[PDB]
Every structure is written in C-alpha cells, then in structure tokens.
Protein chains: 2
Amino acid sequence: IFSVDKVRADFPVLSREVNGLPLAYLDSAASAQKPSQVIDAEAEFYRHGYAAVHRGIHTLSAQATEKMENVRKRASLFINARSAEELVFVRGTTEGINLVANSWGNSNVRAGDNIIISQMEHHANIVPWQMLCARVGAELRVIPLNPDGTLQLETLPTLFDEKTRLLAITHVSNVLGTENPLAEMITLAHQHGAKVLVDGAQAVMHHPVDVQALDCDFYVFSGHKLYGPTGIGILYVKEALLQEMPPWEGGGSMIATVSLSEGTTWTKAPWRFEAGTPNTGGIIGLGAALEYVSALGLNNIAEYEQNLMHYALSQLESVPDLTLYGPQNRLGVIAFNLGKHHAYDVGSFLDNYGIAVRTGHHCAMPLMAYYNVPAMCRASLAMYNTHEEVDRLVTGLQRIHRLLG
Amino acid sequence: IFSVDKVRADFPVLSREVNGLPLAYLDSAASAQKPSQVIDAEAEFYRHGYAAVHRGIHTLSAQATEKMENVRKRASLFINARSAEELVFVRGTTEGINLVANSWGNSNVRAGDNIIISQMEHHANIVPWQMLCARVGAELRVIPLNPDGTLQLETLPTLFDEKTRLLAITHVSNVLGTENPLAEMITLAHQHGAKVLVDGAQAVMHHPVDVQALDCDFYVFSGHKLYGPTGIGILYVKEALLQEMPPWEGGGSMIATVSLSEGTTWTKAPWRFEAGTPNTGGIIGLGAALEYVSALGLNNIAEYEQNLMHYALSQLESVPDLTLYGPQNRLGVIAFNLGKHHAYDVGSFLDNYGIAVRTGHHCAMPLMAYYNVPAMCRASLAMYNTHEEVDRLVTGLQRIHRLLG
Ligand SMILES: *Cc1c(COP(=O)(O)O)cnc(C)c1O
Ligand SMILES: *Cc1c(COP(=O)(O)O)cnc(C)c1O
C-alpha cells in the first residue's frame, strides 16, 4: 500500500511557502516536482563522475557512456519496448514529435495524402503536423469531440481512407484527463496501413504503459512530467520503422564517416538520431526518476490517485456554479471554470491562497474553442497531493465565488 | 591575479581517484568539469523554486519565468549582444547550427548557390551544411589548411563569388587550438553580401567574446564546455536576421494562435524558436556558470592558461619522437602523436596513469585526413589544470615511449 506522507517527505519543494502560506502545488500536469533521489543523482554525477560520453578512452568517459546506455535500457523496460535500441533521447515530447514529423514524415507523406489528429491534442501534437502538411501538400484531418470530452469515434470511417498515412493521437488529455482507446484505434489504423504516433506525456506517470501491447509505431513522453529533470524525453520507434528513417539533426556522433569530397555516411539507429553532446545530466536524473516511480509501483500510484480524484470530484459538488470539462473517469487533471469569472481571476485568487493551479488555454486552443471558452482552470492531483489540499481548493473556490459573485 | 589552488577547490571532481591514482583531467575541450556553485544552483532550483515556466499565473511559475529571462539577459551581456532577444536557448552548439541551417538556410540558399566552410571544422559545423546543400542543390566549398594548422587565406578570392550565401567558420579549433581571424574574414564575407555563422564552442571559455565587434550574423556555443550543465547552449542571431527567420520546431509556446481550420500563426523572435518546455534546470545552471567565469575574469583566465600552455610546450620538447599539430600560439588544446604508436594505445597508457586525454578523430575527420593520420591525442589545459599535471603528462609520454619503442 501507498503512504502519501512518506512520499511527500522525499519532495523538498512541498515544504515551501508561497505568499506567506503553505504551498499546495496542483500543477504537476504542467511539470512535476522532483524527489531528492532524482535531484541528488544528477548532482552526484556532476560531483564525482562527470565526463564527455562518446565511448571515450579514459575511465570517467567510458563509465559515463555506460551510465547513459543503462538509462536507455531501463527506459525501454519501463515502457516494455522489445529493445533498448528502439529508444531515442530527445529534449522532450515536443522535440520527439518534431523528429518523427521530419525524419519519417518527409519521406512517407506525399501530396494528396492525409494525416489524422484529434481535436483534444496538445499543440505539440498539432503544429508539427500542420508544418508537415504545408511542406508536402497533404491534408490534416481531425477527430471531433463529444460534449463529455471523449472522441466521436463514429466519424473514423469518414476520416480513414487509403491515403491516410498517420494517426497522431493523445494517450491521455492534458486538459480533460480523458484516456483514449489506443489499442482499438491502432488496430483500425493498421488495417489501412497507417502508422500511429501516440503522445504519452500525460500517461506514463499515472499507470503502467506497454508499447508492445498497444502496438503503436511511435510513443513519446517527457522526463519533467515523470518527476524527472527538465531537458530530457524519450521517443520510442518500432525497430523496423526506425532503421529506415533518415537523420534529422546532423553533426558529431551520428556519423559513420565524414568526407568533404566523398560525402558523409550515417551510423545505426538510435545513435543516428542523437547529434552532438547528449544531455547526460538529464539522462542520469531521468534514470533515477524511473527507479523512484518503479519503487513506489505505478499500480499503487494509480490506486492512490484514483481515490484522490474521486474524493475531489465528490467535494467539488459543493461549489456553486462550478463547470467541469471532461469525463467522470478523468485521470490526473480537473479542468473547470467558476461561474462567469475569468479563469485568470480564479487562478490569481487561488495563488493568493498559496494554491498553484494553471489557467489559460493549456496549449490546447482547438479544445478551448470546441467548448466556446477562451480559457479554463486546471488542477492536477499527483501522487504527492493530499485530501487536505483538495479541501483548500474547494474552500477557496467557495470564498472566491462569494467575494466575486 | 589568478589562484589555481583556490579555483580547483571549487571543483569536486578534481579530488577523484581513477584506477587508484589521482585524476589529471586533461579533457575539458570535450567537456568541462563543473564548480559546485553551478551544481548547487541547479540543485537548489529543483529543491526550492521548481515550476513550469510559461508566464504561468502562480508564484513559483512566474518566478521561474523571470529566472530564465534573466539568464537570457546575462548571456547576452556575456557576449555583448545588443539585445537579450537576439539569444535563442538550444541544446548546444550542434542544435544551434542545425536550427540556422534549416530555418535560415532553407529560405536563403537556392540551387546554384555556394556555402563556404573550412577544412578544420568540427562535424557539427560540416554535416548540417552538407545536408542543406543536398536539400536545395547548392555547393559546399572548403578553405584549405596550411601545414602549421592555419587557414590558407590566399584561396578566399577563388571561393567567394556573388553566389556565396554563407561562411561558416570556427572561432577556435577544438583540435589545433588555432584561432581564426574572424573580424577580417567577416568584413570580406559581407562585401559579397554573405552571412557568417561563427562556431564559438571553443572560444567563450578562453577569452572575452564580443559579437558586436566581430559583426558576425550568427554565433553558437555550448554550456557544458563553459563549466556549465549539459543540455543547454546559446545561439546568437542579429535581430534583423532573426525576426525574418521562420520557425524550425513547432509546438507549444512558439505559437500566437492555433486553429484547425484557420491555420496557425507564430509569436515573436527568440520565443518563436523555442518549442515545448525549455531545459529550465540547464538554463539556471548556465547562468551560474556565467557568473562564476565572470567573477574569475576571462582576462585572468586567459593569462593563467597562456602561461600554462607555454610551460607545457616547453616541457614537451623533452619527449622523444613527439609530433605536434597546429600553431605555436594554440589556445587550450595540444594535439599530438607519439612516435609511430597509435593514439588509442598512448591514451590507454595515459588513462592507466590516471591522466584523462582524448584520442581518435575528435569529430574532425577532414582535419585528420589533411594530416594523413587516422587519429590524434589531445590534451586540454583548462583554468583548473596545474604545472604538476603537465609534468605527469610529459613523464607519462616518456615512459610510454621507452616501454613501447
Ligand atoms: C564540442 C564542439 C562542438 C559540439 O558542441 P556540442 O555541445 O556537442 O553540441 C562544435 N564545435 C566545436 C568547435 C566544439 O569544440
Ligand atoms: C506537456 C505535454 C506536452 C509537451 O511536452 P514538453 O515536455 O513541453 O515537450 C505534449 N503533450 C502533452 C499531452 C503534454 O501534457
């Protein structure tokens, strides 16, 4: 069983004071706080083992190379990829989607083709496809939303045809908390010979993830939402697809030979997609974050978070004029608006109480437009949040409503 | 005046033992060790101030945004750019060169044009231009080398013509330690209406750098060679050029509006080139590294390093059959080969003595080919290296020569 008090004791920021009051950090979906196991793994690497990591000859560099390839292996086991060499280190979900859009998209999507996204997608999983469509002259098609925040799956027959090259779809919405039926949608997509990129930035911290059972062709997520350091993420690509993809960035470490008269040749996958010095510090910290989450157990995390969410939804019923967005089985986040007040004002009052929520369009403007609002408030309920913090949020919304109503 | 013993006391890795013997880290040109001021600035941010940084409403996020924009301002003053908004945060020199090659290259280099590089360039400043030339059908021209490791500047009239769009040139060679006459070459390049990208990865830690006096159009360098964390670098672009450049990566934070029916519009420079969550941890640490270097004084650093280099070159005269590569006024690095022994073996023996040097082609295969060797050894003499470490290197080369000769 899970003990939130033992977990919170690992997170030094949770002691912080904001505006003179104790912090209630409800914004983990934007970025998670980090346990000291993660902070100290990075610091300890810089203090005792730091070196360049390109199979250098001397000891520190050879050992640093081995630490980095061990994190690649550990990350691959975490998502149950067949092979560590199916994982590419990127700066984050965004860069990983851009790498696919360029390396695989430019050589597999031609004029007259179409790509399918959904209306709930984060901008990271929209803009790179808009750019690709403009480069090659293809069409971007959109799975629309139902009022409860789920996909209208009945529209799929009109959107998939023989020219559909790619479905790019979110595993879990960063605003609605909707989880999409990935396994079925992927089966449908593969019947037309389309590939599927899955945006998993909001999934990997809430429950186990298994890319072999999903059978997705690409999967991406970010370290910093997985209780890890900034500047590091994972792109998973099926081995058969990955060894056909050309390089994106060029430079050191991704070449096999460089000649100014005979041209340049590339090295093998993963490493052909990693140009220049990697973010070794971030990679070490990411490994520690995966060890930490695995030590708690994603199933224990999922159970505690689901209970916390049901408590919060039960308590928020007593907030007058609260509008919620998304399904009742939401994971992780609660998107809401308070009466007619602008989200920006609600968030400012909540910050004044020491409660950190996020306001605005949440990098999902098409989703905001579907609901005909300019912005929403969003509260994240992560594994280190407590019933008392939910109570502070409910009380605060009540006070804001009395004061401003 | 400079005190190497007070400086070394800030670097915890310099106490390390390698193979049972005290480390002599002579590989800073591949990546520098970090002072605890840098390690602790990053750790302290994660411990007390961590949050997402996109002008979020709550306190932690607003303060994190301000820390990041302050580091941008500090970096801009460090290289004497006119404006902080001329600096783009990238993963490193390599990504910065790839960003220029794509965003500016694709819309300014057309079939029939030429680009000029030099024969001493790091792969980071070759491969992105080879890729660009293949994309648009332009020609890559090369300034050749003299035997002493300087550029043959007499060839410039045959290489610059009215179709030359870009000179991409290293400020300081990572192998030879040659410093190139940037100011004059830039004057020549601008007379033909060519832009100049300067690869400054090996310059910013050895002496002051002033992009207004250079008048370069682009300048790039990496945090991790500047005693800072991995995963962070700086790309400087002249404001007039930068506000004309289209985006490269797409996603959150670089858009102004996103619409699935009316298309997407971009935000203003710097920020239009920064998609997704930035590497906030790296940015904080980079700021501390700049404060640290500025507190020592780059002129004090330059003086101590120049003295150390002259001592080393004087001592290495007593090593039999030592071949050196590059000019006598080299900065930072000494590239050498020992008799007929392969660099790999020399480096392995030196590692066995606890001396970390680098061996191989140093991400500069065209440079190796010019000298008709497959590899070289390279010793870096950074601000925290000592006369005693030079003595260990000289003694070691002598022992290796006796043993293997
Ligand atoms: C090391 C170096 C690079 C590559 O920088 P990264 O940090 O690996 O992206 C490019 N040019 C020179 C001269 C270098 O020394
Ligand atoms: C935050 C997030 C992203 C963006 O990830 P970055 O780390 O900023 O690159 C993309 N998709 C979803 C669903 C997210 O929650």
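Chain B is numbered as in Swiss-Prot; shown residues: 2-406, in order.
Any Cβ shown, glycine's included, is placed from N, Cα and C.
Pulled from Swiss-Prot:
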{"type": "MUTAGEN", "residues": "B:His55 to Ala", "note": "No effect"}
{"type": "MUTAGEN", "residues": "B:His123 to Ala", "note": "Loss of function; possibly due to destabilization of PLP in the active site"}
{"type": "MUTAGEN", "residues": "B:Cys364 to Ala", "note": "Abolishes activity towards L-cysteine but not towards selenocysteine"}
{"type": "ACT_SITE", "residues": "B:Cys364", "note": "active site, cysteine persulfide intermediate"}
{"type": "MUTAGEN", "residues": "B:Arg379 to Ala", "note": "Loss of function"}
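Structural mapping of features recorded in Swiss-Prot.
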{"residue": "B:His55", "record": "mutagenesis position", "DSSP class": "coil"}
{"residue": "B:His123", "record": "mutagenesis position", "DSSP class": "coil"}
{"residue": "B:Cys364", "record": "mutagenesis position", "DSSP class": "coil"}
{"residue": "B:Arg379", "record": "mutagenesis position", "DSSP class": "strand"}
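Checked against ligand 1, the mutagenesis positions B:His55, B:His123, B:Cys364, B:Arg379 give B:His123 in sequence order as having a Cβ less than 6 Å away from one of its atoms. Neighbour density for B:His55 (mutagenesis position): within 10 A of its CB lie 19 other CB atoms from the protein chains shown.
Less than 8 angstroms from a Cβ of chain A: among the mutagenesis positions B:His123, B:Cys364, B:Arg379, that describes B:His123, B:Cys364.
A straight line from the CA of B:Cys364 (mutagenesis position) to the CA of B:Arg379 (mutagenesis position) spans 12 Å. Cβ neighbour count for B:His123 (mutagenesis position) (all protein chains, 10 Å cutoff from its Cβ): 25.
With respect to their backbone Cα atoms, B:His55 (mutagenesis position) and B:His123 (mutagenesis position) stand 35 Å from each other.
The local packing around B:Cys364 (mutagenesis position), expressed as other Cβ atoms within 10 Å of its Cβ over all shown chains, amounts to 24.
When the alpha carbons of B:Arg379 (mutagenesis position) and B:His123 (mutagenesis position) are compared, the span between them is 14 angstrom.
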